[PDB]
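Chemist: Attaching a single structure in structure tokens format; questions to follow.
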Amino acid sequence: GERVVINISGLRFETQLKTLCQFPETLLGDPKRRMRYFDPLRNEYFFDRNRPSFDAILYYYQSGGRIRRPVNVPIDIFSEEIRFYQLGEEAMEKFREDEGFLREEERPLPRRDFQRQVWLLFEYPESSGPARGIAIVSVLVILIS
Amino acid sequence: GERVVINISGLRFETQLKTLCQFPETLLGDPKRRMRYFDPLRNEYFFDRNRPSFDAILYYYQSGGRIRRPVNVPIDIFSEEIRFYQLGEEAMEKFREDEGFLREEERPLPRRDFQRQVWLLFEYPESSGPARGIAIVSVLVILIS
Amino acid sequence: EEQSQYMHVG
Amino acid sequence: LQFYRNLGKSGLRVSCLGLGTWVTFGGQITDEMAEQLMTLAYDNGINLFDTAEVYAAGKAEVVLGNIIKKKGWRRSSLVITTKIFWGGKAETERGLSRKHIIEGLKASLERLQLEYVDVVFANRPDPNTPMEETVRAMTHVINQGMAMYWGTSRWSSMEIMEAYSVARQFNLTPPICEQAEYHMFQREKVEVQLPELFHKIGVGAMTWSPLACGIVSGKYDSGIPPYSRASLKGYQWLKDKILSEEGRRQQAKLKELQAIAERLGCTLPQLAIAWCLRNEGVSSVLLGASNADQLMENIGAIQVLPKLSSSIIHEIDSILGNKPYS
Amino acid sequence: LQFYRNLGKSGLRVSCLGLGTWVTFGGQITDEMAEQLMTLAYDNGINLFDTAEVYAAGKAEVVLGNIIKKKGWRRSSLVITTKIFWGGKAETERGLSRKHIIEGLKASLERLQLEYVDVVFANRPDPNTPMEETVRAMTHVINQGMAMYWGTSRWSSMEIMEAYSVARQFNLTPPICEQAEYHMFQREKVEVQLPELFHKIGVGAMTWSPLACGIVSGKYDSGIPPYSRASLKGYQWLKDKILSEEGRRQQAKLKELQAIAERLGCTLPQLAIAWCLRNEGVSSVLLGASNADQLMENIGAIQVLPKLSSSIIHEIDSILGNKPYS
Ligand SMILES: NC(=O)c1ccc[n+]([C@@H]2O[C@H](COP(=O)([O-])OP(=O)(O)OC[C@H]3O[C@@H](n4cnc5c(N)ncnc54)[C@H](OP(=O)(O)O)[C@@H]3O)[C@@H](O)[C@H]2O)c1
Ligand SMILES: NC(=O)c1ccc[n+]([C@@H]2O[C@H](COP(=O)([O-])OP(=O)(O)OC[C@H]3O[C@@H](n4cnc5c(N)ncnc54)[C@H](OP(=O)(O)O)[C@@H]3O)[C@@H](O)[C@H]2O)c1
């Protein structure tokens, strides 16, 4: 009902309190984590962080989950701000498919010691020594043929 | 004559009152719709909406009808803000030809039941079953020929 | 019109 | 419904009727009746008493300061108001400047023999003085302790919203009230303009002259009765308003309304007073009486109010026909 | 540990106990005992004395103003507080409006024969008055010099954070204190809500009735003793709380707690008082005594406090079991 004021290094943002209470796990949504950023002489929270990056972090609270990125802020700077505001690994993974970089695929294992030795030995030639030695001979068999 | 203050989530805009009285149908131009957004402790209207989108909504009131779009805000976000501020279907259609997407053309009808059955049966092959069956035979007649 | 008119006309 | 209501959105709780003061106190009626008038109103639960510094050349306050001194009532139980604007023939003794507000209120607290009034009213707008000087002067006398709140009277709705935007700009106090005229033939302002302001900034309304200075009392059909208000001196503007045919066009509407008051077991004043309180946007109604029997039959206009159902309201509107464009 | 501590984060240093005032002063006990009560508390290092304007119909302040006048103590050494809210039967004499705060405090400084109190308390929240009028009225009486600080009492934790955000918005003074009830069977508010506010905005706590008005004193097992608080008139709400079986379910928990006080070389009041001061978030505890021997054995509840180790605290919690959800 009441509103909060957030002061990102001189730039003032004002949202209602219940908007931050949608995600009660993050930094802004948890009333014991942000209590060390309060400023009782101005009745606001002061963060000495990046200015144009918080406009996208605020939209994630208002839209209910959409993580965008402005053109100005790079990838290595916007990624730290998700880490600092503790938006979560589901919010962090939304920065992947928004940007386009797909997640790594987990490979299954044959749950043994014999077959788990030989699966990573030929399918993954960058694993061991003769794994690189099985690739240098696998190019010859097709090339002679 | 007097001016109003609009506070889009911490960002302050100030226009004269008569500028909002150009379009006395929308949300900002109708004095009984915006009265639930007033803030009597600060003498202003507080909207917890998108920050960079209201800079384009304000220009629509000043220029007299021109609807632009900033580079930052996408199409799916700027379209909601026209819907929220109730700018009107003439203002909404100006977002079409500004963006470039042309309106759909209304097709005339032969105002009957016989000719209205057979008009949508061959010209629109996605209508019915044999409408898709008349297309799969209309490709053969030219192809054999 | 798969991204445009899906959220334009309404 | 409720007898005590808030004056607007403030903390002040006033009775829904308040015995005002005009030509009666210190002028027409004698001071023996006035103490008998005020004890009859104070004992029936009415605390709001109103005056001004222009009424009977500043004699209506001296006769009201002697009553509260003599009767020995607690100052913390009453609500005394006072208007300011006309306080002398001098050029610098009339207006809403910083000089007159501070001196006109300081002289009225010597007539009234009090230490503070509760509300101080600007009697009418002033086009000479800027709005910043009136809001800074009214906030000064509040911070000295000569008043508790302040309100406007006969102002527009655009001027109150301008005196509110100065108070929020310069960190001062906005007004809480507004005295506008409202009876059965004057209902334009209080019924379409003032309820906009209550939902926005929270100012109330406190209507005055609900019987149109005796016209809606019904005594003005056969002519001018003796010892009436129109028979006095200086009130020719009133007498030549009812004697004019537009008043005779108004007496031809108080004949049909006369019959409905007998249908509901009341009289024409008690219908006319309880018609004003039918909303919630009016926080008080300032009566004016000339003797004890008028005030006693006007105080009992609270029992009429639950009978004022939507059927009987909508046919009164069909009689008057002056309902404003909502 | 410390005898004198800050009231919240302000500059005011109060003793950790303060002889309050209720039914005792001007009511139950005689004024000869009261001067003997206050000299026994002032000489033991207790400066915080508390009263209100509703206590014994405004007679508990007159008997406290005569003591300080007679004993001749320096006004700069004591800390007198006062609550405001109920000051008459009139409609305009009860509330947190601008009219009552200025008049209720001005009348209490005529009863108490002082020139200023140190803290003035809003006795309970008011839903009629807006929050801006109470903060502007409390900052006015501070700037006149009728008070030094102001606090709240029985307010919520959301209302104090709303009266703080008005004070920072309009450049006024925020409250410094809060009087909340806290004893062994009522510990919800002071143990999970108020220590949030001390870390944020710096308001303190000043708990009242630490013996639950005599119930935790242990005298209420075999029935109602004569000359006790429950035996008085109007205190049927107290007597029918202990005579109800939920009070008998509470007397069945004061039997096990009775034995631990003898294990630590004390009695049940001194365990009950020193249990409240075991934190740092409570800045004072307002006792209430009926005679000299009760106050002397309650003042000596400071030596019990170093024995209150974490082992003896955690087993008392196992007896009561009403520990709030942290
Ligand atoms: N803000 C401003 O500038 C302003 C201006 C003017 C007045 N006011 C306020 O308005 C308040 C009300 O004054 P008002 O006199 O105009 O109100 P009113 O109630 O409309 O006047 C009623 C008049 O009719 C007579 N009357 C009253 N009850 C009657 C009854 N049952 N039957 C027959 N006659 C009755 C009385 O004397 P008679 O029988 O002799 O007629 C009385 O003078 C004043 O006290 C003043 O404080 C304010
Ligand atoms: N903020 C508010 O709205 C509010 C409301 C109420 C009170 N208060 C404050 O709270 C303060 C404390 O009042 P309180 O009386 O409720 O506190 P309390 O200490 O819980 O009451 C103890 C009562 O039990 C008795 N007693 C005291 N010591 C005893 C002992 N060793 N052994 C046996 N009996 C003992 C006393 O008289 P008896 O033996 O006759 O029982 C005393 O009246 C008051 O002064 C008032 O200022 C504030």
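The numbers used for chain E are those of Swiss-Prot, and the residues that appear cover 36-361, in sequence.
If you check the header, you will see the structure was determined by electron microscopy, 3.2 Å.
Keep in mind that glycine also has a Cβ here, set from the backbone N, Cα and C atoms.
Residues or ranges marked as NADP(+) binding site in Swiss-Prot: E:56-57, E:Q63, E:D85, E:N158, E:188-189, E:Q214, E:243-248, E:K254, E:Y262, E:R264, E:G323, E:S325, E:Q329, E:332-333. Swiss-Prot gives this note for the published mutagenesis E:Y90 to F: No effect on its activity in promoting KCNA4 channel closure. Swiss-Prot lists E:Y90 with the feature active site, proton donor/acceptor, giving similarity to another entry as the kind of evidence.
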Chemist: Name, in the order they occur in the sequence, the residues of the same chain whose CB lies under 8 A from the CB of E:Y262 (NADP(+) binding site) and which sit 6 or more residues away.
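Modeler: Once residues fewer than 6 apart are set aside, E:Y262 (NADP(+) binding site) is near nothing.
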Chemist: Hey, what's the Cβ neighbour count for E:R189 (NADP(+) binding site) at 10 Å?
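Modeler: Other Cβ atoms found within 10 Å: 18.
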Chemist: Between E:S244 (NADP(+) binding site) and E:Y90 (mutagenesis position), what C-alpha distance do you get in Å?
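Modeler: Cα of E:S244 (NADP(+) binding site) to Cα of E:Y90 (mutagenesis position) measures 15 Å after rounding.
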Chemist: Counting Cβ atoms within 10 Å across all protein chains shown, which of the binding-site residues E:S244, E:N333 comes out on top?
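Modeler: Most Cβ neighbours within 10 Å: E:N333.
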Chemist: Roughly how many Å separate the Cα of E:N333 (NADP(+) binding site) from that of E:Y90 (mutagenesis position), to the nearest whole number?
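Modeler: About 23 Å separate the Cα atoms of these two residues.
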Chemist: Near E:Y90 (mutagenesis position), meaning Cα within 10 Å, which of E:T56, E:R189, E:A247, E:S325 (binding-site residues)?
Modeler: E:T56
Chemist: For each of E:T56, E:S325, count the other CB atoms within 10 A of its CB; which of these binding-site residues has the top count?
Modeler: E:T56
Chemist: Select the most exposed residue of E:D85, E:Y90, E:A247, where exposure means the fewest other Cβ atoms within 10 Å, treating these as the recorded positions.
Modeler: E:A247
Chemist: Which of the three DSSP-derived classes (helix, strand, coil) applies to E:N333 (NADP(+) binding site)?
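Modeler: Going by the DSSP assignment, E:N333 (NADP(+) binding site) falls within a helical segment, counted as helix.
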